[PDB]
2 protein chains.
Amino acid sequence: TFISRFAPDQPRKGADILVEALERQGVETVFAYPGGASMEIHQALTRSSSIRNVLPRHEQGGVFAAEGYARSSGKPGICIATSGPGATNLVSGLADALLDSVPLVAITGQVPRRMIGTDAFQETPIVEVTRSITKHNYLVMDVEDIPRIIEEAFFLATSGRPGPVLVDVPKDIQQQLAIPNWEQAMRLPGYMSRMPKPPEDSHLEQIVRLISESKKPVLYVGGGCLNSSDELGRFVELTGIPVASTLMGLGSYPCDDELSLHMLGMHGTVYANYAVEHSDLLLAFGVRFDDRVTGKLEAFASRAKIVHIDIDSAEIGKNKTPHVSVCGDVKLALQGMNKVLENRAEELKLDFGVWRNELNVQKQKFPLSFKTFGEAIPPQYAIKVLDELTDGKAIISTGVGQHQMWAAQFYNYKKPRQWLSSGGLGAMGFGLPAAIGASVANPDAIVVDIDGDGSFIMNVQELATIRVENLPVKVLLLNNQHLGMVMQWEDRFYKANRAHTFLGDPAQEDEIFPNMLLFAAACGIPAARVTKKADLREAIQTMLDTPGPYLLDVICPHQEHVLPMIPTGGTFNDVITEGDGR
Amino acid sequence: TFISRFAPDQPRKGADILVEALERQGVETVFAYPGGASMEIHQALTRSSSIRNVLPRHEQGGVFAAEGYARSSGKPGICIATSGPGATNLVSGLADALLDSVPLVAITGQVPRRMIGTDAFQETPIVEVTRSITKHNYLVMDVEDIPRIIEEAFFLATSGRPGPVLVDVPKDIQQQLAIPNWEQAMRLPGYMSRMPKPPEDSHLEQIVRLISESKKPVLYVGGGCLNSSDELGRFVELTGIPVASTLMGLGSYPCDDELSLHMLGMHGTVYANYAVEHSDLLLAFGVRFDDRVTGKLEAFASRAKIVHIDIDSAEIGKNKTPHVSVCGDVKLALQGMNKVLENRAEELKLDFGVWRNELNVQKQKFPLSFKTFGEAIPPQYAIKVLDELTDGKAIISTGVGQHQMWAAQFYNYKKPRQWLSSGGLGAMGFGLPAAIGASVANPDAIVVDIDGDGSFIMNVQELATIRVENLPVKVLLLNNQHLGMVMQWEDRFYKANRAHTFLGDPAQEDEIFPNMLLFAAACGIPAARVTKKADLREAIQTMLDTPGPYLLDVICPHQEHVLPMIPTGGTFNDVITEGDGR
Ligand SMILES: Cc1cc2nc3c(=O)[nH]c(=O)nc-3n(C[C@H](O)[C@H](O)[C@H](O)COP(=O)(O)OP(=O)(O)OC[C@H]3O[C@@H](n4cnc5c(N)ncnc54)[C@H](O)[C@@H]3O)c2cc1C
Ligand SMILES: Cc1cc2nc3c(=O)[nH]c(=O)nc-3n(C[C@H](O)[C@H](O)[C@H](O)COP(=O)(O)OP(=O)(O)OC[C@H]3O[C@@H](n4cnc5c(N)ncnc54)[C@H](O)[C@@H]3O)c2cc1C
Ligand SMILES: Cc1ncc(C[n+]2c([C@@](C)(O)OO)sc(CCOP(=O)(O)OP(=O)(O)O)c2C)c(N)n1
Ligand SMILES: Cc1ncc(C[n+]2c([C@@](C)(O)OO)sc(CCOP(=O)(O)OP(=O)(O)O)c2C)c(N)n1
Ligand SMILES: COc1cc(OC)nc(NC(=O)NS(=O)(=O)N(C)S(C)(=O)=O)n1
Ligand SMILES: COc1cc(OC)nc(NC(=O)NS(=O)(=O)N(C)S(C)(=O)=O)n1
Ligand SMILES: [Mg+2]
Ligand SMILES: [Mg+2]
Ligand SMILES: [Mg+2]
Ligand SMILES: [Mg+2]
Ligand SMILES: [Mg+2]
């Protein structure tokens, strides 16, 4: 039974209805930045004793913090901004949440309804702007529509395929007095009629029948299995099928397990891409067949019967036509198949040891490799030390670039929602704010931001947010003085012609620029720099043991390349296995 | 005090709320065509004892009838259609009502909300289709929004610059039981804040000051003066300024008056275009400066101080920048100027007899002329006889073409709303259905459809509507066996090369095809054909004296041309005064 701060017959401001609408949704943390259009909302937030606001230093850091809050907990992330410039700073976060299917609810202030369309002070048509980069958006035109729209916003953002939902609230609606009606029915008739239903037994028995008829099955797990870690693990025990995860599906099946093929795709392991290339049954659970995994669609799984399970009917058959399809929750599809695989266990006699040994041979001949040059710190080795010292139980958020791939390859994630990274949009500056949202949603957890010197500096202002909110956010900065991912593509396909990829100072060429330690010192965050490989283990241990925030500037040779690499539009026969920029 | 057919606490169907919402708006006549999506609305219409439905034989005839109902009475015209094909047949009428600023409310049925977007049976996104050809449209998503949307639809359609408003109602909303709330406030905050205000005295006194300083003033009256016939006539008495009307503003100032310059523009009189060309003060009241009047904007009123009064701020300065502007109702602007012109009458000493004599000389040397060839009926002469036999008190609706121009030139309209014609869009097949709506709104009036053989046949099916509803609609069909307007442009600018403009039968070339008399006979309408000029006066008299509907097939030589003619993009020096196709 919800206990309101107002009487059921007492009129209250629309902003007070908005905050209470969040309280009735279970919202405990918002990321709001104040402004003229949203001052009424911020005043109403102070009256709430259950909703905590984490003030960022940039609205892009506020929406990215809402993503990490959502990616690391399954709950929806709520960010609030003002009209005009405050709303336009959320654009990168909204498009990022849409491509990665992150439940998010963004509330933006707006000019009064009478001033909309008049080029008013700090007015931008944020609904027209964000319609193509959000799952759905609203423009509240009456104070009585607030309880319904907020309920519809959280329902659309969390149900089906999750995504961001923006709610634009004009200022005159926030100030208008009204008595809210919390019993209104949602006006989503076509959406609810198209919601997926529990999977039929005829579809599940046909999948189990294809498993027994197959000799080389491979599991294709992605971001749709973040809530099916137990169901997927039970499915692997009953089948013994090796698991290949996407960049979004890391942690769904433990990377340290013997049946794990780790990541597949452009920068996936050689044995994971080998398994899909020479498979006869591809179980695509919670994936969307991105070109980062398939490359050339004509050659991707060219000899496999494709079984695609997805909660979005628009994804089934988009880039590749499957043989058997199941539109619904992969969590329920696994539960239904586990019952069939257990009763009919001895009837099926499932054993793929011959196919697994074919992959174990490929795993031992082409494993993830990194070369150590003298005392220079290998970035792959540094992340491998972080795995050991944290026992693989740390929540990892990353930026975008070479460090993002090495953090995915050389860290064994035991559970999903430990791996927070921008995969669909690939937005730099995501690592640091996402670690803020993850640390708030998981206070007793080890949160480490494996960031790059280019991605870290984009939202470096959020270091002040970490200090003020006293969050134990660790920053494992892999500094290579370059935009490493773009630098790698210059060495491979452009004759190493540098085109504005060096991030240091050309005057003092051999000086670490910028001095990231002074960035942490400016915000009162203890920091240290490590350059020699021998001092690396003690430095990372000091970062973890030191209470509160900590930044570790790890210097790495910039000539390193992420391996292996399948060029864009290439096949498995075009995989690059060796080479760098020396 | 409105008396409902339902108790204030009695639930009723949404369709019954829709009809009662029309009753509360004063609606007495609708033009509805039944269909699967709108059957609930038609069932609710039979329960209404005050709303009469005129069933057309084509939805395009239904919306055109709603236009004539609106153009001839000032009331809004209401047409109803079903989803899919019924709604798409209203498109030509909606775009026609928008360009001519006709108050219109179109109600279309729609598939249930759960089926929208699923390519359902008889589903078309009529809101997406008609958004650019309507003033505003709605998609009712809840039964409780019906009383508000209908009130907003009639308010937007009739206030400010009138226009068509479409209301899409899904079938499940029509069937849902609810208790309507007729006290809801309209959600039009930005529209009402931008509504024009009464004109200030400083703007009106500056206009009167320019009148006394001018020596060659010309009134530029258009469709915005349809409700200011008395105010405009009072303004002319106090100033003595000659009046030049547009195709839409005919009747605002009597054509038979000595101070009337008749119509101006491409097919306007030579003396009306001469007055604007050699004027020093142009009083543009209720016009939009169409290229059919200006031609080449650089030479249109090149020596005149332009005073533009318009209720739409977007029209002031669009195609030509004025010196003095007044944004508001021209009815109030005339009332304010009449008070200044009467008190300061002897102070101003207004007299433009020298400028009027300069125009009277041009009027006598270049009047509207037509040539009579033997006993062949001149189409200009036939309309001139209709003026005499009806004393100029008949409501005239026309199609589009040569007959439309001759009906505008050779008929003296005493009051506005006697002249119903498609000017902005220029849609053929408008004359016959518009006469239906005018005859219903004005039962005791003489309604005559001056139609062309091409325009009349497009909506010839509405002859059945005239007979069933027993409407005294007269059809003065000027039959020239050709698409005369397109034929005229072939003779002038294409060496008389006929390109599918002959409407008769090439096998029987000298036979009147089709036999329009049998079209009227099929619908039980008395008809007759007149070919000799001597029998023309008795034939038109028989049409008027015969009670009920009547069709008069007037045969005219097709070689006639509408004169004078200013070519597209031309100036006053390029006016064509003589010539035809012989
Ligand atoms: C520099 C860089 C390099 C990259 N390289 C790689 C790479 O080498 N390999 C790689 O894999 N990625 C890589 N990516 C990431 C990438 O572009 C995509 O995010 C990824 O390839 C696709 O993730 P996904 O297949 O799991 O689909 P997601 O984006 O995770 O979407 C989930 C899918 O499952 C479905 N789904 C969601 N919920 C459910 C449910 N409850 N039940 C059933 N289905 C559900 C959704 O409809 C959707 O189709 C890289 C990104 C960057 C920035
Ligand atoms: C074959 C053909 C030939 C044509 N040739 C000619 C021609 O020779 N001459 C000619 O004039 N037309 C001709 N037209 C008609 C034409 O294209 C336009 O409809 C016409 O030229 C413009 O009419 P209007 O200036 O009165 O503006 P309208 O279309 O009548 O609009 C009214 C204007 O007044 C304003 N207004 C409305 N209500 C009010 C109010 N209460 N107070 C103040 N302002 C108000 C509106 O904002 C709008 O700007 C022809 C049409 C056809 C089909
Ligand atoms: C907001 C934004 N701007 C530009 C981007 C284009 N990209 C990249 C990519 C993969 O998206 O190329 O398509 S990666 C990259 C450079 C990475 O700098 P680093 O943080 O130092 O990481 P590293 O460990 O050194 O490699 C750029 C400039 C981007 N994604 N986001
Ligand atoms: C729905 C529609 N289709 C085609 C049209 C293009 N036009 C015309 C025009 C001016 O719009 O040319 O731009 S006029 C015209 C032919 C008029 O046939 P009539 O009825 O016989 O009249 P008349 O007394 O003989 O001259 C055509 C074909 C039109 N306006 N509406
Ligand atoms: C807090 O700092 C400021 C500064 C400032 O100008 C200097 N104005 C305001 N307040 C408003 O502007 N109110 S308003 O007129 O309703 N708006 C258009 S809005 C919705 O807020 O964008 N706050
Ligand atoms: C009257 O003639 C018909 C014919 C016909 O098919 C032969 N079906 C119906 N009725 C419906 O179709 N109802 S419905 O399913 O809700 N619709 C999709 S709708 C809103 O009406 O388009 N009426
Ligand atoms: Mg499909
Ligand atoms: Mg870098
Ligand atoms: Mg203007
Ligand atoms: Mg027809
Ligand atoms: Mg004709």
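Numbers in chain B track Swiss-Prot; the residues on display, in order, are 86-667.
The backbone N, Cα and C atoms fix where each Cβ goes, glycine too.
Annotated thiamine diphosphate binding site per Swiss-Prot: B:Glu144, B:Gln207, B:487-488, B:511-513, B:538-540, B:565-570, in sequence order, evidence recorded as experimental evidence. The FAD binding site feature in Swiss-Prot is assigned to B:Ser186, B:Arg246, B:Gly308, B:331-332, B:349-352, B:371-375, B:395-396, B:414-415, B:508-509. Summarising the annotation, Swiss-Prot assigns (R)-imazaquin binding site to B:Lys220, B:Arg246 and lists experimental evidence as the type of evidence. Summarising the annotation, Swiss-Prot assigns Mg(2+) binding site to B:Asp538, B:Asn565, B:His567. According to Swiss-Prot, the mutagenesis experiment B:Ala122 to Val carries this note: Reduced catalytic activity. Resistant to imidazolinone herbicides but not to sulfonylurea herbicides. B:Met124 to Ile appears in Swiss-Prot as a published mutagenesis result, with the remark: No effect on catalytic activity. Increased resistance to imidazolinone herbicides. In Swiss-Prot, a mutagenesis experiment is listed as B:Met124 to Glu, annotated with the note Reduced catalytic activity. Resistant to imidazolinone herbicides and reduced sensitivity to sulfonylurea herbicides. Here the residue is the original one, but Swiss-Prot notes a mutagenesis experiment at this spot, B:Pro197 to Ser: In csr1-1/GH50; resistant to sulfonylurea but not to imidazolinone herbicides. Recorded in Swiss-Prot as a mutagenesis result, B:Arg199 to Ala or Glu carries the remark: No effect on catalytic activity. Resistant to imidazolinone herbicides but not to sulfonylurea herbicides. Record note (Swiss-Prot) on the mutagenesis of B:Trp574 to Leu: Increased catalytic activity. Resistant to imidazolinone and sulfonylurea herbicides. For the published mutagenesis B:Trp574 to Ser, Swiss-Prot gives the following note: Slightly decreased catalytic activity. Resistant to imidazolinone and sulfonylurea herbicides.
Projection of Swiss-Prot feature records onto the structure.
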residue	record	Cβ within 10 Å
B:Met124	mutagenesis position	16
B:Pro197	mutagenesis position	18
B:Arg199	mutagenesis position	17
B:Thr331	FAD binding site	27
B:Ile396	FAD binding site	23
B:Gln487	thiamine diphosphate binding site	26
B:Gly511	thiamine diphosphate binding site	18
B:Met513	thiamine diphosphate binding site	21
B:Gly539	thiamine diphosphate binding site	23
B:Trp574	mutagenesis position	16
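Closeness to chain A is evaluated for the binding-site residues B:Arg246, B:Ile396, B:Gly508, B:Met513, B:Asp538 by Cβ distance, with values under 8 Å counted; no residue is counted.
With a cut-off of 8 Å between CB atoms and residues at least 6 apart in sequence, the same chain places B:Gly486, B:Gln487, B:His488, B:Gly537, B:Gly539, B:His643, B:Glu645 near B:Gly569 (thiamine diphosphate binding site), listed in sequence order. Closest by Cα distance to B:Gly508 (FAD binding site), from the recorded positions B:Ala122, B:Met124, B:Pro197, B:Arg199, B:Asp538, is B:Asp538. A straight line from the CA of B:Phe374 (FAD binding site) to the CA of B:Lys220 ((R)-imazaquin binding site) spans 20 Å. Cα-Cα distance from B:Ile396 (FAD binding site) to B:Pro197 (mutagenesis position): 39 Å (rounded to the nearest whole number).
DSSP assigns B:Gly508 (FAD binding site) to coil in the three-state reduction, outside any helix or strand.
Put simply, B:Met513 (thiamine diphosphate binding site) is 17 Å from B:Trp574 (mutagenesis position) when counted between their Cα atoms. Between B:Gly350 (FAD binding site) and B:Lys220 ((R)-imazaquin binding site), the C-alpha separation comes to 27 Å. Taking a C-beta cut-off of under 8 angstroms and a sequence separation of 6 or more, B:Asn565 (thiamine diphosphate binding site) has the following same-chain neighbours: B:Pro464, B:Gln487, B:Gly537, B:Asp538, B:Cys641, B:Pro642, B:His643, B:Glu645. The Cβ neighbour count for B:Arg246 ((R)-imazaquin binding site), using a 10 Å radius and every protein chain shown, is 18. Listed in chain order, the residues near the Mg(2+) site other than B:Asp538, B:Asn565, B:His567 are B:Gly537, B:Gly539, B:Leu563, B:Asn564, B:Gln566, B:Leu568, B:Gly569, B:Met572, B:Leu588, B:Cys641, B:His643, each with its Cβ within 8 Å of the site Cβ centroid.
Taking only the Cα positions, the spacing between B:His567 (thiamine diphosphate binding site) and B:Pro197 (mutagenesis position) is 46 angstrom. Cβ neighbour count within 10 Å across all protein chains ranks B:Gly371 highest among the binding-site residues B:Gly350, B:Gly371, B:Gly508. According to DSSP, B:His567 (thiamine diphosphate binding site) sits within a strand segment.
Distance between Cα atoms for B:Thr331 (FAD binding site) and B:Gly511 (thiamine diphosphate binding site): 14 Å, as a whole number.
Checking the recorded positions B:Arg199, B:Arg246, B:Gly508, B:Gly511 against ligand 4, the ones with a C-beta less than 6 Å from an atom of that molecule are B:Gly511. Residues within less than 8 Å, Cβ to Cβ, of B:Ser186 (FAD binding site) and separated from it by at least 6 positions along the same chain comprise B:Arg246, B:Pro247, B:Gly248, B:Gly308, B:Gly309.
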